[PDB]
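Asker: Sharing a structure, written as structure tokens. Questions coming.
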Amino acid sequence: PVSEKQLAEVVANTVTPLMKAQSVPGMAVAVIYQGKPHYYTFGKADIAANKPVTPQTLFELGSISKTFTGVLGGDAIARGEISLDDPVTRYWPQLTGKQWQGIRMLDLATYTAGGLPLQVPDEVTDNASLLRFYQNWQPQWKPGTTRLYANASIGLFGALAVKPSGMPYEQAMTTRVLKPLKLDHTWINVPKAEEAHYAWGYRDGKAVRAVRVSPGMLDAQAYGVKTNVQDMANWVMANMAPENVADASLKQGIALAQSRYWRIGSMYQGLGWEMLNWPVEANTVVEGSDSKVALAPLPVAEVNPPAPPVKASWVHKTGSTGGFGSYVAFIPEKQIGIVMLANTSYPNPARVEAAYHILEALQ
């Protein structure tokens, strides 16, 4: 087995050339191995202020935020508040357009509603306009036939999933997922006293941060989660080993998020999380991460009933914002995982290659 000394070498030997090649100012990495996190920090959180990355530095997760949504929605299912087999309209009766008949909460959660686009457009600036957008939407495909990765799909799922609880998404997420897991430095809105920890993002040499979008049911999902490498490490450990999560509905929700709902070539869609069977070769994972594939509308095979979590899985998610690029992957059968948080958005294939190389060293 690999020692902590050897692991430190592997991580440094992988990350240092990556940051140079991709011009990454700073990275925080956690590797989960032998039951605990191992933390490695590199570079700068703020170039001009010459602030180093630390295990307290906050990074924008981008679409890794969807894994929190997925688990929150799984928790709501486990509570009995929603069912993935319910129609969307059960949770939004004002959505009267008949094109919605036969579209389930499942389809919104897993991008199979039939062509909801990647983005909610910017003229959506309130809920009246959000309704008009979904009412006007004309599906390109029937439900349950085509996967098209989409913020307009899972974002609406997350907004509807929390409606029975009576809480907005941010409060539901904080109350039901973050606090029970002691993720006490994980934020949608970074508090005042925590801003000194917030890294700057970098894009073509310019320091940038995520902007808030227009107030409405999706605003928190869109502004996205910010967190440090410690909380992300503990997020990965909770998802890798939900048997240690005490709250019964949250443990079930973690499992629902890693269940397989659809097969799309070599991958399977969960709630936010995506999975491949393990063992998997690097090129499979890397090639799937290319935007020409990841953004494409692709046919699905339904997994009916959904398959509960498969321990021999590569479970992962990439996420980016204008200034940040992050990746998380874990293998429950092996009880190993990795978090890589960076303050530049560098190519997803490069993220996967580096993560794969590090985890390969530990098996």
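Residue positions begin at 1 at the first shown residue.
Header entry for method reads X-ray crystallography, 1.4 Å.
Backbone N, Cα and C atoms are what each Cβ position is placed from, and that goes for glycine too.
As a natural variant entry, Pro37 to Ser (Swiss-Prot position 58) appears in Swiss-Prot alongside the note: In strain: MHN1. Annotation source Swiss-Prot lists active site, acyl-ester intermediate at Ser63. According to Swiss-Prot, the natural variant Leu131 to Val (Swiss-Prot position 152) carries the annotation: In strain: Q980R. Among the features that Swiss-Prot reports, active site, proton acceptor is placed at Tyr149. Here Swiss-Prot describes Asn244 to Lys (Swiss-Prot position 262) as a natural variant; the accompanying note says: In strain: MHN1. Quoted from Swiss-Prot, the note on natural variant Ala301 to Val (Swiss-Prot position 319) is: In strain: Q980R. Annotated substrate binding site per Swiss-Prot: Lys317, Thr318, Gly319, in sequence order. Swiss-Prot documents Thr344 to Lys (Swiss-Prot position 362) as a naturally occurring variant and attaches the note In strain: MHN1.
Structural setting of the listed features?
Answerer: Under the three-state DSSP scheme, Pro37 (variant position) falls in the strand class.
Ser63 (active site, acyl-ester intermediate) has a Cβ environment of 19 other Cβ atoms inside 10 Å.
All chains included, 17 other C-beta atoms sit within 10 angstroms of the C-beta of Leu131 (variant position).
Cβ-based neighbour count (10 Å, all protein chains) for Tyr149 (active site, proton acceptor) stands at 19.
Around the Cβ of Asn244 (variant position), the number of neighbouring Cβ atoms within 10 Å comes to 10.
Cβ-based neighbour count (10 Å, all protein chains) for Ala301 (variant position) stands at 10. According to its DSSP assignment, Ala301 (variant position) is in a strand.
Taking all protein chains in view, 24 other C-beta atoms sit within 10 angstroms of the C-beta of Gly319 (substrate binding site). Under the three-state DSSP scheme, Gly319 (substrate binding site) falls in the strand class.
Sequence-distant contacts of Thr344 (variant position), defined by Cβ-Cβ distance under 8 angstroms and a gap of at least six in the same chain, are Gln22, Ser23, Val24, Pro25, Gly201, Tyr202, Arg203, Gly323, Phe324, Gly325.
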Asker: Please name which of the recorded positions listed here, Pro37, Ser63, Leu131, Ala301, is nearest in space to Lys317 (substrate binding site), Cα against Cα.
Answerer: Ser63
Asker: Give the number of CB atoms, excluding that of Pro37 (variant position) itself, located within 10 Å of its CB.
Answerer: 19
Asker: Hey, what's the Cβ neighbour count for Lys317 (substrate binding site) at 10 Å?
Answerer: 20
Asker: Between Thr318 (substrate binding site) and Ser63 (active site, acyl-ester intermediate), how far is it from one CA atom to the other, in Å?
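Answerer: If we compare the Cα positions of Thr318 (substrate binding site) and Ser63 (active site, acyl-ester intermediate), the gap is 7 Å.
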Asker: Based on Cα distances to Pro37 (variant position), point out the closest of the recorded positions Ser63, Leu131, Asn244, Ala301.
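Answerer: If we rank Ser63, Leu131, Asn244, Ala301 by Cα distance to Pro37 (variant position), first place goes to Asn244.
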Asker: Quick check for you: of the recorded positions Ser63, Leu131, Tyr149, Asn244, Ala301, which have their Cα within 10 Å of the Cα of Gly319 (substrate binding site)?
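Answerer: The recorded positions close to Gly319 (substrate binding site) (Cα within 10 Å), listed in sequence order, are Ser63.
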